[PDB]
Amino acid sequence: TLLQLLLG
Amino acid sequence: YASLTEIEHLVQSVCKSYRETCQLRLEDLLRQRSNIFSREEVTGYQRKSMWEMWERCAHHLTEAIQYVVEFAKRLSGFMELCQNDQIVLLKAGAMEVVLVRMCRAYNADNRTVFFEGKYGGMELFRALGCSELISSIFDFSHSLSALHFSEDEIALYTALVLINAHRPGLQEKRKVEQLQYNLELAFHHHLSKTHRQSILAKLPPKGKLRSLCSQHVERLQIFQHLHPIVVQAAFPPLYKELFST
Ligand SMILES: C/C(=C\CC[C@@H](C)[C@H]1CC[C@@]2(C)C3=C(CC[C@]12C)[C@@]1(C)CCC(=O)C(C)(C)[C@@H]1CC3=O)CO
């Protein structure tokens, strides 16, 4: 997910 | 069993994290109070198409959420939680946090909000076609303005808005519960030290923020069903992930 990406 | 020094270090860490990610400095927002949209500019916003007004608002909301994501990233203990639980908490809490943050950009004296460079009333948002939601959000900010939050109080309170162990779908509920309790200790300690524990009984009923978020999802459902292509083509991918059904 995008949240996963933004969190690293 | 976090020590007093650990609780005190948490207060400082949370407040620092908020300072670094607050999006706009309070002084900047306060300085802009006399910069208000004219009647002609208000009419201009009101005469925008529903799709363009939704698109603008979705972009601005996405921007605001990106800062909330950065706040969480820097929040002491948040990165300690498992990856699933980080996602669960942010997906539910991101919008709740933005709604709290909004009170800083809200002027209770004329009931306006800072939006695209100037202050405007809830009438600005008429083209969205969700006046009940907008009025409920303005009522919410008006209620918060009465609490006279300091920056540090906003930091500590938004940390607790985010670290809420009652969200369904948590893989390590007890870990989230432990962090929540320590953040509660941090909030209450700061409040006792500053003679501000009186605000606790006046804080919004916890169902309030949830209700505003569900209402926002429901208004997006109405818009998206009417303009599905606009949302698919033009809306930020993070916005869709967080809010679309
Ligand atoms: C239909 C949809 C939304 C409902 C419409 C409103 C409720 C909503 C639209 C713009 C937005 C996102 C907004 C802020 C909070 C909410 C509003 C005013 C704040 C005030 C928050 C943090 C700040 O200090 C700044 C940076 C000043 C921003 C400025 C800003 O553009 C979209 O799904």
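Numbers in chain B track Swiss-Prot; the residues on display, in order, are 264-508.
Technique stated in the header: X-ray crystallography, 1.9 Å.
Yeah, the Cβs are placed from backbone N, Cα and C, and that goes for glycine too.
On its own chain, B:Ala327 (mutagenesis position) has B:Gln286, B:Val361, B:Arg364 as residues at least 6 apart in sequence with a Cβ closer than 8 Å to its own Cβ. For the mutagenesis experiment B:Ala327 to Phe, the note given by Swiss-Prot reads: Completely abolishes transcriptional activity.
Per Swiss-Prot, mutagenesis B:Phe378 to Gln is noted as: Completely abolishes transcriptional activity. In the three-state DSSP scheme, B:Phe378 (mutagenesis position) falls into the strand class.
Record note (Swiss-Prot), mutagenesis B:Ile397 to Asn: Nearly abolishes transcriptional activity. The unchanged residue is displayed. Counting Cβ atoms from all protein chains shown, B:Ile397 (mutagenesis position) has 19 others lying within 10 Å of its own Cβ.
Neighbour density for B:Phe378 (mutagenesis position): within 10 A of its CB lie 17 other CB atoms from the protein chains shown. Across the structure, B:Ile397 (mutagenesis position) and B:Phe378 (mutagenesis position) are spaced 13 Å apart at their Cα atoms.
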